[PDB]
Amino acid sequence: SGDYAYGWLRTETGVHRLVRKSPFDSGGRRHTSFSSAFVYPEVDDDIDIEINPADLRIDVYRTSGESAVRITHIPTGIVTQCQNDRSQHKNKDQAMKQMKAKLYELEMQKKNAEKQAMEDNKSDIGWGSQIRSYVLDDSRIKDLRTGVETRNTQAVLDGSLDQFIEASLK
Amino acid sequence: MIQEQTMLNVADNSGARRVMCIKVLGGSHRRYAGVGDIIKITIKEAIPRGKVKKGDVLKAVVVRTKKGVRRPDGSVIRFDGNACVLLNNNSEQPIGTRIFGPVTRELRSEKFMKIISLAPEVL
RNA sequence: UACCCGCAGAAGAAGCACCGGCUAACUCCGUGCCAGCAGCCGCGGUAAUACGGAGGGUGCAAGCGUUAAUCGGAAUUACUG
RNA sequence: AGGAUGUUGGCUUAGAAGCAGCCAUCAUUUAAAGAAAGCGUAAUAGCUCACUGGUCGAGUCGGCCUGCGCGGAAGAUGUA
RNA sequence: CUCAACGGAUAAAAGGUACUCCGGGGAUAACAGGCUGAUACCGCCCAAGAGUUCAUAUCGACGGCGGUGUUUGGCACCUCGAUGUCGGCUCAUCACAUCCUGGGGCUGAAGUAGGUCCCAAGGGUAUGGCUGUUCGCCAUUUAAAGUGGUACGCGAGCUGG
RNA sequence: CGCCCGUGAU
RNA sequence: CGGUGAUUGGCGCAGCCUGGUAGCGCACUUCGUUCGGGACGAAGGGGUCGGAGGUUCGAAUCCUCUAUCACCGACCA
Ligand SMILES: [K+]
Ligand SMILES: [K+]
Ligand SMILES: [K+]
Ligand SMILES: [K+]
Ligand SMILES: [K+]
Ligand SMILES: [K+]
Ligand SMILES: [K+]
Ligand SMILES: [K+]
Ligand SMILES: [K+]
Ligand SMILES: [K+]
Ligand SMILES: [K+]
Ligand SMILES: [K+]
Ligand SMILES: [K+]
Ligand SMILES: [K+]
Ligand SMILES: [K+]
Ligand SMILES: [K+]
Ligand SMILES: [K+]
Ligand SMILES: [K+]
Ligand SMILES: [Mg+2]
Ligand SMILES: [Mg+2]
Ligand SMILES: [Mg+2]
Ligand SMILES: [Mg+2]
Ligand SMILES: [Mg+2]
Ligand SMILES: [Mg+2]
Ligand SMILES: [Mg+2]
Ligand SMILES: [Mg+2]
Ligand SMILES: [Mg+2]
Ligand SMILES: [Mg+2]
Ligand SMILES: [Mg+2]
Ligand SMILES: [Mg+2]
Ligand SMILES: [Mg+2]
Ligand SMILES: [Mg+2]
Ligand SMILES: [Mg+2]
Ligand SMILES: [Mg+2]
Ligand SMILES: [Mg+2]
Ligand SMILES: [Mg+2]
Ligand SMILES: [Mg+2]
Ligand SMILES: [Mg+2]
Ligand SMILES: [Mg+2]
Ligand SMILES: [Mg+2]
Ligand SMILES: [Mg+2]
Ligand SMILES: [Mg+2]
């Protein structure tokens with residue numbers, strides 16, 4: 001939470017590679033590990049759009065089995081029926097709220113699809129998809145994207161990211 | 001005197017062998033199509049490597065009927081079966097390159113001079 | 001025409017693949033599990049004879065390599081065996 | 001007939017000169033004239049208006065209370 | 001004596017009937033008519049805005065006023081000594097709130113093609129697949145495939161899904 | 001009597 | 001639509017009858033044990049009761065209205 005936070009952090013998304021003498025390896029061997037940072041902004045989540053009767057067409061007809069209603073949307077062209085109760089007003093009310101649900105879920109389904117789309121766009125946290133290397137053996141850091149070197153790893157690991165953010169902000 | 005559900009043979013070599021009439025074009029409540037009349041067809045059987053596939057919806061022009069055409073002096077020309085030539089759906093131009101069997105002089109019009117030239121015999 | 005004679009002048013006439021082991025022939029620089037190599041084993045993760053260039057070598061030579069396809073090696077269908 | 005001047009008043013916009021919108025809104029000359037009520041232009045330009053003279057020679061203007069009318073006013077056997 | 005069903009029938013008692021039956025009731029429902037018109041549909045009033053500017057070409061919020069009888073209803077006036085039900089077929093007939101054809105005004109109307117409103121009822125106004133369907137979706141047409149009233153027209157005219 | 005597990009560098 | 005019962009700690013549940021004190025399992029936190037993890041052992045913390053308004057000296061508890069969820073019925077023509 002801050003002012004212009006996403007602007008500063010949006011350049012960190014990607015996979016970070018670490019080379020280091022493993023402490024979890026019994027043989028004390030040199031291993032490589034990966035983890036991923038993904039930054040996305042907060043959204044206003046406006047789905048407050050509601051039913052405007054200017055663009056609703058309603059039909060009442062005789063039940064299949066004039067109590068049955070058939071509501072349809074003028075621009076979207078998605079229909080709704082109800083034959084629950086013998087009073088059409090009960091049916092007429094139930095469909096538009098069901099119609100409201102139907103409008104609403106398209107918006108949700110539309111947003112659900114784009115989230116899976118960016119899930120597919122994310123790189124795997126594995127060999128080759130790195131954007132920064134943090135090889136702590138010889139105490140070298142290399143942003144292989146810009147590409148800015150550094151020989152002071154401890155400072156970077158504590159929050160000296162001012163070296164990389166500005167250059168990554170092409 | 002072709003109407004809906006009538007099965008027609010195919011006079012060209014588009015690939016089709018049998019077509020069914022599904023509409024007589026050119027007027028409201030129109031019953032019959034004679035020689036020279038455009039119809040909407042669907043293909044009911046084709047040869048294995050033709051230009052048209054079974055199930056297609058196309059246009060056609062009737063070129064032989066066994067009801068016949070009546071000439072100005074009172075004569076009649078009847079054939080032994082009904083036949084049509086497949087047309088493109090939009091340009092209404094022939095799809096095939098050959099015509100089999102005789103055709104008649106009621107096709108002598110600006111639209112079907114392509115068919116008249118190809119016909120082995122015009123009556 | 002083949003051949004023969006006369007003229008002038010070093011003048012018009014050299015590349016391709018390899019160099020870790022098998023397999024003949026090695027060092028420097030650049031890169032840093034990347035880029036790339038690779039027939040098999042395998043090389044590259046900051047001092048690489050294995051990647052790329054340079055110097056030097058080695059093998060063939062108006063050709064030299066790669067790919068495809070057959071037999072050999074394969075005694076790995078064995079009659080010999 | 002005339003209906004001006006500083007002044008494209010300030011800001012952003014590309015433009016804001018009257019007009020996308022924002023804050024306001026003085027002076028000069030006669031007689032009257034605006035940081036503009038209206039149409040048009042992208043902005044112009046332009047065409048109005050408000051305003052004042054000359055002609056003309058009797059009334060004229062728009063509010064209030066009231067009487068009676070007009071529109072709003074489409075259906076199925078036949079005026080109905 | 002929660003005889004509380006509280007002027008308390010017995011000390012002591014639950015259900016099915018589409019297999020049904022009788023006496024009655026339009027005193028009382030279901031269908032259609034009637035009255036009404038909340039709802040529905042059609043129209044109009046004000047105009048915040050949208051339309052580059054520009055409320056009113058075209059839309060029109062927050063609110064308001066009517067018409068029709070036309071959907072879903074309210075009521076219980078007719079009919080229970082009977083007023084046969086949905087759809088299809090056949091045959092229709094009227095209204096106009098006009099789908100096409102005809103005549104016009106404005107257009108954010110160059111032309112072709114449109115949008116919207118006014119006048120106009122002479123004639124015209126699809127065939128199939130699915131489903132008992134009316135409806136609807138779909139295929140392919142047409143100048144167009146109008147919206148309603150008529151016991152949701154029509155079984156002493158047919159059918160009977 | 002009961003005792004599960006030990007990623008990946010070459 | 002009516003009608004009958006539920007909302008309590010991060011999750012699953014008691015407590016309400018019959019007003020004065022919220023409890024349990026898992027989870028969480030610390031310590032111990034082990035080379036380390038799990039299991040195990042010893043300590044410890046966290047909830048004002050869906051919301052709102054009433055009655056009462058006092059409300060998780062009683063009453064009324066709401067929101068969400070669950071069950072049930074919607075029957076003759
Ligand atoms: K042998
Ligand atoms: K009693
Ligand atoms: K009984
Ligand atoms: K029974
Ligand atoms: K009836
Ligand atoms: K009335
Ligand atoms: K009106
Ligand atoms: K009314
Ligand atoms: K009756
Ligand atoms: K009719
Ligand atoms: K009329
Ligand atoms: K017309
Ligand atoms: K017009
Ligand atoms: K007419
Ligand atoms: K249906
Ligand atoms: K009958
Ligand atoms: K009937
Ligand atoms: K009768
Ligand atoms: Mg090196
Ligand atoms: Mg080698
Ligand atoms: Mg052999
Ligand atoms: Mg009349
Ligand atoms: Mg009593
Ligand atoms: Mg009886
Ligand atoms: Mg009565
Ligand atoms: Mg009814
Ligand atoms: Mg009734
Ligand atoms: Mg009435
Ligand atoms: Mg506007
Ligand atoms: Mg009624
Ligand atoms: Mg009474
Ligand atoms: Mg009656
Ligand atoms: Mg009688
Ligand atoms: Mg009219
Ligand atoms: Mg059927
Ligand atoms: Mg009827
Ligand atoms: Mg009758
Ligand atoms: Mg039968
Ligand atoms: Mg039956
Ligand atoms: Mg495990
Ligand atoms: Mg192991
Ligand atoms: Mg309270």
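This deposition comes from electron microscopy, 2.6 Å.
For all residues, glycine too, the Cβ spot is worked out from N, Cα and C.
Features of the protein shown, as given by Swiss-Prot:
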{"type": "MUTAGEN", "residues": "B:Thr97 to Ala", "note": "Reduced RsfS binding"}
{"type": "MUTAGEN", "residues": "B:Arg98 to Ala", "note": "Reduced RsfS binding"}
{"type": "MUTAGEN", "residues": "B:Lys114 to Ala", "note": "Reduced RsfS binding"}
{"type": "MUTAGEN", "residues": "B:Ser117 to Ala", "note": "No change in RsfS binding"}
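Secondary structure from DSSP puts B:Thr97 (mutagenesis position) in coil. According to its DSSP assignment, B:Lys114 (mutagenesis position) is helical. Cα of B:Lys114 (mutagenesis position) to Cα of B:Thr97 (mutagenesis position): a span of 10 Å. In sequence order, B:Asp12, B:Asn13, B:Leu118 are the residues near B:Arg98 (mutagenesis position), counting only same-chain partners six or more apart with C-beta under 8 A. If you take the C-beta of B:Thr97 (mutagenesis position) and look for same-chain residues 6 or more apart in sequence within under 8 angstroms, you find B:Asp12, B:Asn13, B:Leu118. Residues within less than 8 Å, Cβ to Cβ, of B:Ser117 (mutagenesis position) and separated from it by at least 6 positions along the same chain comprise none.
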